[PDB]
There are 2 protein chains.
Amino acid sequence: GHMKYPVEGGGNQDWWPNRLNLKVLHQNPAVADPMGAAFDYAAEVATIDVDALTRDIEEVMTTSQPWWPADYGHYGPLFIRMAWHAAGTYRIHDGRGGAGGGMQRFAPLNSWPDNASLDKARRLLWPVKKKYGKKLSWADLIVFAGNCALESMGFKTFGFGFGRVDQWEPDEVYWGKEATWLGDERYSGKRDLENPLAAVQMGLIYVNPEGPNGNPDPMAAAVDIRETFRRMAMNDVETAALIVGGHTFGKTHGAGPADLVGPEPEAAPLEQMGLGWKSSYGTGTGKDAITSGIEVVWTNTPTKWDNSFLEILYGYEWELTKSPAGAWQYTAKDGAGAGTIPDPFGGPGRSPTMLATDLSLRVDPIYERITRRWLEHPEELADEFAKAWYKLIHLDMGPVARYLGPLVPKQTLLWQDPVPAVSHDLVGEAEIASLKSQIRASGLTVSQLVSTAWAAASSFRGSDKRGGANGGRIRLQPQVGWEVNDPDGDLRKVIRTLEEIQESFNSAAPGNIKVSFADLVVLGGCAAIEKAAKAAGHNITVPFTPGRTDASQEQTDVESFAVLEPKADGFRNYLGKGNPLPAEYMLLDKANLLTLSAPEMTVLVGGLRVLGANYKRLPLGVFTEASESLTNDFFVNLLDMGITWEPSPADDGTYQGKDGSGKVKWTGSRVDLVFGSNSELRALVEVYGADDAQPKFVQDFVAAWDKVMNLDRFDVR
Amino acid sequence: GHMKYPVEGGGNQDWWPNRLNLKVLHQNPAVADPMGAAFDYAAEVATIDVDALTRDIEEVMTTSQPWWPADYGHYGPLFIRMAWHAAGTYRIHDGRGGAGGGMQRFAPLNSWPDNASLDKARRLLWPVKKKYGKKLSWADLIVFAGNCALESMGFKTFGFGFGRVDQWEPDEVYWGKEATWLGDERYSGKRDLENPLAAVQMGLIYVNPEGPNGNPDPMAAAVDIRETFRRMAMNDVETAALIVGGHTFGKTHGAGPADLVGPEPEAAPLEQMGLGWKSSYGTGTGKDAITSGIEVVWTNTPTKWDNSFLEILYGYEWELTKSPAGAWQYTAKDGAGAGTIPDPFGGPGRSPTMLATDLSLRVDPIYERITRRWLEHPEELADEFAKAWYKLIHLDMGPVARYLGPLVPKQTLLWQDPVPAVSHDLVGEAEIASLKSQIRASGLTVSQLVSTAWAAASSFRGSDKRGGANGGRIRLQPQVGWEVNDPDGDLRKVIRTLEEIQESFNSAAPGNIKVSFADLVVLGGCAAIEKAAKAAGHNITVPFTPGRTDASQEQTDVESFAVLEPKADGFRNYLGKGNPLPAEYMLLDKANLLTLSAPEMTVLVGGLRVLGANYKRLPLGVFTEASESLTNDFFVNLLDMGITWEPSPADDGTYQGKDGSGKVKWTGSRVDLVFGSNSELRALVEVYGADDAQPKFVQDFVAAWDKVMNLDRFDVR
Ligand code: HEM
Ligand code: HEM
Ligand SMILES: OC[C@H]1O[C@H](O)[C@H](O)[C@@H](O)[C@@H]1O
Ligand SMILES: OC[C@H]1O[C@H](O)[C@H](O)[C@@H](O)[C@@H]1O
């Protein structure tokens, strides 16, 4: 290699390529954010004139620009594409991707080959952003532009939520191992796609427009479509709807040779003002645009919603052919339909053309059955597409509470994981006290109590904001029978006891107050923690925010929740099979998902260990002599040089810690030892392990607990 | 390559290795710091019982530990070494390194080859840290241990300052281009060392103990010593003193084969608890320790200060020889002095032994002259050593105001860049107003006025805290004749006018109030900025903290200040010759040195441009129609897509920006264009470029100006 300046990207990952990267816990730091801590986007966007906004976007769409002139004089379709690529990175495995951070404007995504030209697309909207300033995020604007495009070309959309917060440095996501753009080192078996990924190649949104690995076989392309879309939460109906609806607008761009297209934005030179893919071919823009290399124009009404796409697809026979840049497309057999497809810049007509993936929709059995139906019933398409699209651009916004502004529809949807609205008066300070008492009297140990509250709350992920302790989904499928949550243990026992306390309280009922199961689960941990803190000479009181409600099993899509099952929870010292990296990297990814900082992550492991939140209540990492008592013993003992650590002879990624007389005194996993071993983590352990550290540990621990308990609580935030 | 998970170090620098790393401007982020914003180290350390602490460290030094047992039963010398390696990374070129952040405890430094065994040393102190908690930083403790070591073996040290604040993630410093440990790709010419580096090889503190490139030639080794020490601010006397004083204590370690030493801390396995270099040789510790591979014991009194080192060096003749691990050392000719040097663990005696670098001190003309003197005059050594050591561990603490606790000596020293204490009453709210008025009336333009303030204040560097607008050093050598500051321009003119206003006010004098020249320079910019703000419809008032005093040329080591001359200041659109990377990376480095965040960097470039802070008052980047008026025009115009950018035909790393009619309307440097071209910077530009942005720009700009005006003001902080 060759070490570089830090200003030029060099650092410690250059010496030890595989070390833990603690930087994933301080993504998008306050200092980096020019808005200042005062700033509350929700507050700003809810003052926004939506009509004025729509009018301003419409004006942009219909005002062509020298530096990237507009197909058919209307940018709408490009804006639709844009919005789709914005939302289309989302994947269900980890909730990462999606249009929620406006990440498309930063690396790597701003320079993905599949996002060619979208740089131009984004730039075009600056005039709108200029006008709205802080009241409108890029995150919100990019997908809204796509939604206004649909409107302005006569398709009525189902609604729209504002509220995506802009970020100031790019979100670090794992996009695959491939070191080259468009590479494919991500399949095995018949055609099994590497988790978590939901594209077929590096730098693609979903599938190859020319079919798997460039091979234009529609039956084969469908398998990839089906699979990648499933992993972006779209089933068969939604998928079909999405592509047909999509390609009812605009056209592709492959006017001349692929190799006359310069380098992508991050590699572009300075005078290009952050715009890449400059074309030496022709004018290089407009008439001559090379984006994807393909040259299809799907409908004869590229800037209007109607049924041509499905009509064209079924109303001809198709034969293989090559774009002016040598790309596989389809075109109509025996020169049928010649001249009926209009030119983007008033040239002559053109023949009916289609992507290999478009034919999938007629050639695959399931896609056909669906799309033939909509050929004779377009108002069914217009309905399904309205729905899919809405879901597509809202998938990663989590709880419906977050959706903002005039256009949010009245109706809730299953994939929003909804929860009943608060229907009664909420418990006050007195009933809270009262209940806490009752919960300790219930004979549920601190261990069960905390184990449970954690199990509930920690199901959350910051990525798409799904999961959490709201909804009380811990008692429904599939959460109630997750390995890590342990059904074999006593979770059912704990649930039952808690429901009983709920009912009791709910008869007693002072006035019109009721308590939900969801609140009670969380309250339980809070009570337990209060107890465990006393049992080690502290009178701390753990804060609690009531308001959670209880979902029915009907409001809970079992299949959808599959993806939140922890395969690894270092906080509960759980590690089941098939994680990509060893235990400790899993811990970090998990902390990153819970929106925790390294300090927060540290104290939680500390506290959780000694409260015996541990899975199967194993002794690993429980470096205390005391039972169910909240102390920093974890930290003090971790730092004890009188203990000597070796891997267990019974080889199984666990370890023994012996003292001066050779007795095994402590055992522990990798997740436990990495805190005393990694120099950054050990630095933190030394803070909480000092002699003066006790009250501060208890404080910081509670502050963190309470943070995790509140992660999904957008309803009050 | 092979892309990794972010949790495992992968990111965007993998796709474009050489892109700008804006992460250097958010080093050590608040969220990562387990202390919380309330925490005030100054206030904690100042409550520490220093005697108790000395006692507690003494007790550690003399209590040997199984896992790394103590040479001669006293750890002192190891602590000395440690403290030396802690301070020893510092280099004058950029002020980076030094013991001030306690960086030795993190990567890369914790695993430098030269830092072998120091992991053990640090760990040995945990018992102390444990006892003092937040009242004592690892930064302060590591060097203090060294100083207490010196005291406890009977050498009286000159004083000690507390106040180094611990940091939570490692400072990203450029250590050289070498991809292998101990490599050397850093020389050229006769023996010219690559700036900024001050070591001969990668992972060395100063020089090779076996002489240049392992070649044990003393006259040659001395050239390296002279050179590297110079670049760590030591001259000839100081250097000699340091090594002799140093080696009056302890021994080296090379008991058996070099290749039986395991991997260094960062690459060590988990059960080692962050300790590297485990030895399979013998017990691997103590009697058998392998650290550097060499096996020298310099004096016969390894744990006592006296004159043996110099006596032994001069009182024998030396012949080449090899350590048990095949390292070049010297030993006494014709078996003289056999058995007289004692064993670390009560073995038999040993012969007089020396490093090749030790002989340098006798063999080099200049070192010989100096050391022969101290052979007959040990009290002069004891005096010089006391002084160099103090300077060594205090070099990077900047202003003497920061030094803390009972042990700071009374006397000031030239290398501390001192400034007169405040000898009068300071100007209050009215005199400030009054003078601001007088400065505008002076007919100094906003441009000169700001250019100057900036030139003064921006000489600061956060690295070793040297530089700044305190001391009014702008008018003395060498600052007054710095290319970038422009002597050919009217700096003299501005100085003179200012001195005049100083004098006038000083006669007028309401009671016992005086104003310094330093305060006046700063005040000047603040008035100018207040003026330029009005001239664009804003009544903002710029805050100002009086208290700066004026240094004499006697208090100002000209040669020392040489290193602070900007070879590049993107804020003044200045770029002179011989910087390692292009204009824009220099900008970032400079911002990092000024402790600025990207938002801060951004608004400053914006404001400075339009106030015509530009060097040689060049038009580059001045994207405004208005003169000396504070607006966001820079930002608005940078985001104007109506302008087209190309490199000047007159090829010189500048650019032309033309409009719709082909006329050059704007010109600019790389430093200017990168703000519209790098996606993260462009994101910030877009905040300050919006239509609603005007007041917020002015606010944030002032806030940043005021921050830079105050960088060196530890006297009031
Ligand atoms: C099977 C999955 C899909 C594939 C393989 C695919 C592929 C493509 C390609 C290659 C282009 C040409 C880009 C260019 O050269 O300008 C394109 C354009 C376009 N795509 Fe799709 N796409 C897919 C799904 C979608 C979806 C789900 C939508 C929206 C719901 C959509 C909307 C559009 C639009 C509106 C354009 C035209 C943009 C313009 O006029 O510049 N596509 N698509
Ligand atoms: C000319 C530059 C220097 C070189 C090349 C050098 C080299 C070395 C080496 C190779 C060791 C043996 C490492 C080991 O096996 O423990 C050592 C030890 C030591 N050095 Fe130096 N040194 C230099 C300057 C200094 C300075 C300036 C000081 C302090 C002011 C110092 C203080 C010590 C002490 C106290 C030890 C003994 C450590 C122990 O007993 O465990 N050295 N040095
Ligand atoms: O009466 C309504 C209350 O009791 C119900 O049975 C629900 O479980 C609870 O969430 C609600 O607050
Ligand atoms: O009066 C003599 C000196 O005192 C003043 O207060 C100023 O601080 C200084 O620059 C001046 O030369």
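Swiss-Prot numbering applies to chain B: residues 24-740, in that order.
The backbone N, Cα and C atoms fix where each Cβ goes, and this holds for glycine too.
Here Swiss-Prot flags B:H108 as active site, proton acceptor. The secondary structure of B:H108 (active site, proton acceptor), as reduced to three states from DSSP, is helical.
Annotation source Swiss-Prot lists heme b binding site at B:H270. Secondary structure at B:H270 (heme b binding site), as computed by DSSP, is helix.
Swiss-Prot lists B:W300 to G among its natural variants, and the accompanying note reads: In strain: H0892/92; INH-resistant. With a cut-off of 8 Å between CB atoms and residues at least 6 apart in sequence, the same chain places B:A139, B:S140, B:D142, B:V284, B:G285, B:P286, B:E287, B:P288, B:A291, B:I313, B:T314 near B:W300 (variant position), listed in sequence order. A coil conformation is recorded for B:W300 (variant position) in the three-state DSSP classification, outside any helix or strand.
In three-state terms derived from DSSP, B:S315 (mutagenesis position) belongs to neither a helical nor a strand segment and is classed as coil. Under 8 Å, Cβ to Cβ, and six or more positions away along its own chain, B:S315 (mutagenesis position) finds B:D137, B:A139, B:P232, B:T275, B:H276, B:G277, B:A350. Annotation of the mutagenesis experiment B:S315 to T in Swiss-Prot: 20-fold decrease in the rate of INH-NAD adduct formation. Exhibits significantly reduced affinity for INH (KM is increased by 43-fold).
Within the same chain, the residues at least 6 positions away from B:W321 (active site, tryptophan radical intermediate) whose Cβ sits under 8 Å from its Cβ are B:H270, B:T271, B:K274, B:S331, B:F332, B:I335, B:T376, B:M377, B:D381, listed in sequence order. The DSSP secondary structure for B:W321 (active site, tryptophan radical intermediate) is coil. For B:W321, the entry in Swiss-Prot reads active site, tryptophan radical intermediate.
As a published mutagenesis entry, B:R463 to L appears in Swiss-Prot alongside the note: Nearly no effect on the kinetic parameters for the catalase and peroxidase activity. Activates INH and mediates InhA inactivation as efficiently as wild-type. When Cβ atoms from all protein chains are considered, those within 10 Å of B:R463 (mutagenesis position) total 16, not counting its own.
The Cβ neighbour count for B:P501 (variant position), using a 10 Å radius over every protein chain in view, is 17. Reduced to three states, the DSSP call for B:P501 (variant position) is coil. In Swiss-Prot, a natural variant is listed as B:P501 to A, annotated with the note In strain: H0948/92; INH-resistant.
Where Swiss-Prot documents B:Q525 to P as a natural variant, the accompanying text is: In strain: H0251/90; INH-resistant. For the recorded site, B:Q525 (variant position), the DSSP three-state label reads helix.
When other Cβ atoms within 10 Å of the Cβ of B:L587 (variant position) are tallied across all protein chains shown, the result is 22. In this structure, B:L587 (variant position) is part of a helix by DSSP. Under its natural variant annotations, Swiss-Prot gives B:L587 to P the following note: In strain: 15726/89; INH-resistant.
Annotation for the recorded positions B:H108, B:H270: lowest Cβ count within 10 Å of the residue's own Cβ, B:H108.
Around the Cβ of B:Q525 (variant position), the number of neighbouring Cβ atoms within 10 Å comes to 18.
A straight line from the CA of B:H108 (active site, proton acceptor) to the CA of B:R463 (mutagenesis position) spans 52 Å. Looking only at the variant positions B:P501, B:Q525, B:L587, the one with its C-alpha closest to B:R463 (mutagenesis position) is B:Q525.
Rounded to a whole value, the Cα-Cα separation of B:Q525 (variant position) and B:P501 (variant position) is 22 Å. Looking at B:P501 (variant position) and B:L587 (variant position), their Cα atoms lie 10 Å from each other. Contact annotation for recorded positions (B:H108, B:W300, B:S315, B:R463, B:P501, B:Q525) versus ligand 2: B:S315, each with CB under 6 Å from a ligand atom.
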